[PDB]
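Here's the structure we're looking at; comments come further down.
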Amino acid sequence: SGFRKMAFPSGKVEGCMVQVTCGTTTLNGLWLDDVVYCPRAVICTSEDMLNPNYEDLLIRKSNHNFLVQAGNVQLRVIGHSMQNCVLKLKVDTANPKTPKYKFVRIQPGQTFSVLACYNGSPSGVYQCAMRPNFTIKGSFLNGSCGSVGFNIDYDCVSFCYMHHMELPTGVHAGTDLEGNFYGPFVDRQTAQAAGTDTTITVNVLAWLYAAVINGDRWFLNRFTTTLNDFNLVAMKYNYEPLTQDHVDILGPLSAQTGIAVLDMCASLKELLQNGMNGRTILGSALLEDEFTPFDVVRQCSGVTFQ
Amino acid sequence: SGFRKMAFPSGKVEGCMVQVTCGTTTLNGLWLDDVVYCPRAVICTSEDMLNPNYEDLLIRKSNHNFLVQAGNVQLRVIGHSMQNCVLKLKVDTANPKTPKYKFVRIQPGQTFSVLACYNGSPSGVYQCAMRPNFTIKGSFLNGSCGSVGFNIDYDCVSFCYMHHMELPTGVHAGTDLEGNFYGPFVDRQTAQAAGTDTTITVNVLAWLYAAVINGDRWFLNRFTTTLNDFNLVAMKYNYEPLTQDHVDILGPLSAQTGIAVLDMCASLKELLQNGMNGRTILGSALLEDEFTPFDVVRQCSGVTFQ
Amino acid sequence: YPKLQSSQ
Amino acid sequence: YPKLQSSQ
C-alpha cells in the first residue's frame, strides 16, 4: 500500500551526464555513444542573450572551442552540428555506459522523471508532468540547462525532455532531444509567457482510482453522469475536456476497481462542486493531476483492498 | 525556482541490489563488498509467520539453502550470520559496483530516499521522512522487503533504512542496516500498531522558508511569538515541540531570508489557527513536513528572490 | 495484522 | 524576462 510521487531509478541516465563549456558558459550535456547532446544556448555570450543568431554564432566556432568533461576525463570534440535548438558534439570516445535508449516527443499530460544536474553532476531526481500549456513545474537553478527528463519502459531509457529556461512565472520550458521546444517558446531572453494552464482531467481520474485501490472510497457517490454533462462541469473549473479516448485508457483501472469511468466522473464533479470539506485523498488536500493511468497501474497492486 | 519533493540520484544504490531466495520466499538484498544484507524474514515459512524463532530457524539452514541472484549471475554463499533482524550472507565475490558507503541510524524527522525494488530489480525512487512514531509512509507491495533508504552526502551513500513490513494502517516499518527496528516493532505478524503520530514542526518551518526563498510571502505576518507560547499552540494541533536546537538549525534559512525564526513561528501559528483560506504554498493545500532544513538549503538557491 | 512484505 | 539557465 501507499502512493507516492515516484520517479524512475536514475542510474542509467546518471552514466550519461557530462559538462559542456563554451567560453565562460557552462551547462550539462547528454553523452550517448559518441555524441554529446546539449542546448545550443552554450554558444551564447552574456550580452547577446536578447536576440542571438545561433547559425551566425556557431559558424564562428571550431571543434576545439567546445570543452566537454565527463567527470574526470576531458572528451575531444571531433565534429559539431546544430539541430533545431540542440547541438550535437561528436566526440572521439563512445560512452561505455550508454543504455538502450530512444528519443520520444511526448504529449501534454504525460509524466516523466527529471534528473536535475549541475556541472555534469546529478543532484536529484523528481517526477514532472508536461502541462497542457507545455511548461513543466520543475525545480531548477542556474547551471541546470541541459538536464534531461525520461521514462524507462523495461531497460530502455526514453528521453523526452532537455531543460533550457525558466519563464517569469517560475515554471520551466525545454525541448525534445531533437531540439524542438515544447510550446511556443524560443531560446532567447525576449518577452515570453506561458499560456493559461488547465488541469489534466484523465490524470485526476486515474489518481482517484489509485485512492480506491489503496482502500479509500469516501469521495465516491451513487450518481453517474454523461460524458457531455461532465465536460460542461470540467470547462467551468478549468479542467481539460475528457475524451472517449481518455475513457478507454482508464479502462483497466475501471475494471480492477469495479467503478465505471463515468461513475468516477460523477465523483469528480461532486468534488469540484463541493470541495473536499477538510478531507484528504492519498495525503493531498488538492486534486492531484501528475499521475497518468499508466503511472497508477505501475505503482499500485493488482489487488484493490476490498 | 520551483520546489519539488526531490530524491537522491539512485544509481549508486541500484548497483547494489540483489535477489535472495530461501525456500519459496524471495526478497531483496543489498550487496556491498562480499556481504549481502537482507531481512531475516527470508527464512520464514508461510505458516510459521505468527511467532517464528529465527535463531531456531537459522541453525537449521546451510550456506547452500540461500540462493542469491545478482541480475544474471548467481552468487555463491560462503557464510551466513544473523545480526538483530538482518542476515549477513558472505558471498565469494566482492561487488565491483560497491560505492563509498556508511550505515547510519537516523532520528525521527530526518528524510531519506527510498529505492523500491522487487526481485532485486529497482522499480522507482521516492523521498520519505521517518515519522515521529517511527513509521514511514512509503509505497510498497509484496516483494519489496529488503528495499533500502539512503542519503548521499558527496559521493558517500549513507544507508539508513531497510524495509520489512506493512502495518494495518498502510504505513511501513523497517530497520537500520544493522537490523535494529525503528520504533517498537518486531518482525512477526502478531498484533502491532503504530503509535499516534505528530507533525514535524521544524520541517514545516523549513518549508515555509523554502516558500519565501521561492518568492512567496503571503502567509507572513507582522507578529512574533515566544518559543513557549508557540509550543503551547503546537501541542494543541498535534505538532512536535520546537526546541532551541531546532531554532538554531533553522539559523541559516533565517539569515538568508531575513525572517527571524520566532517570526516564522508566528506565521505558522496563524496558519494553524486560521487555515489557508483556499490558498496554496509551494503547490500544497496542507502544511508540508517532509523537508528538513538541510533539504531546503540543498534544493533552493542561495538567492531569495527579493 | 502486520505483513512482512516478502513474496511467495 | 525568461532566463536560459546556463551558468557563468
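Numbering of chain A is taken from Swiss-Prot, so the residues present carry the numbers 3264-3569, in order.
Recorded method for this deposit: X-ray crystallography, 1.7 Å.
Note: Cβ is positioned from N, Cα and C throughout, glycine not excepted.
There are 15 other Cβ atoms within 10 Å of the Cβ belonging to A:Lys3353 (variant position). Quoted from Swiss-Prot, the note on natural variant A:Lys3353 to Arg is: In strain: Beta/B.1.351.
Natural variation at this site is recorded by Swiss-Prot as A:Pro3395 to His, annotated: In strain: Omicron/BA.1, Omicron/BA.2, Omicron/BA.2.12.1, Omicron/BA.2.75, Omicron/BA.4, Omicron/BA.5, Omicron/BQ.1.1, Omicron/XBB.1.5, Omicron/EG.5.1. In the three-state DSSP reading, A:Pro3395 (variant position) counts as coil.
Annotation source Swiss-Prot lists active site, nucleophile at A:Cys3408, citing experimental evidence. The Cβ neighbour count for A:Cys3408 (active site, nucleophile), using a 10 Å radius and every protein chain shown, is 30. Taken residue by residue with DSSP, A:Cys3408 (active site, nucleophile) is part of neither helix nor strand, so it is coil.
Annotation of the natural variant A:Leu3468 to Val in Swiss-Prot: In strain: Zeta/P.2. In three-state terms derived from DSSP, A:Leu3468 (variant position) belongs to a helical segment.
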Between A:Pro3395 (variant position) and A:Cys3408 (active site, nucleophile), the C-alpha gap once rounded to whole angstrom: 22
Same-chain residues at least 6 apart in sequence whose Cβ lies under 8 Å from A:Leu3468 (variant position): A:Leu3505, A:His3509, A:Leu3513, A:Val3524, A:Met3527, A:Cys3528, A:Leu3531
Inter-residue C-alpha distance, A:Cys3408 (active site, nucleophile) and A:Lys3353 (variant position) (nearest angstrom): 19
Chain D neighbours, filtered from recorded positions A:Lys3353, A:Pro3395, A:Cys3408, Cβ-Cβ distance under 8 Å: A:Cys3408
Cβ neighbours of A:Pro3395 (variant position) where a neighbour is any other Cβ within 10 Å: 20
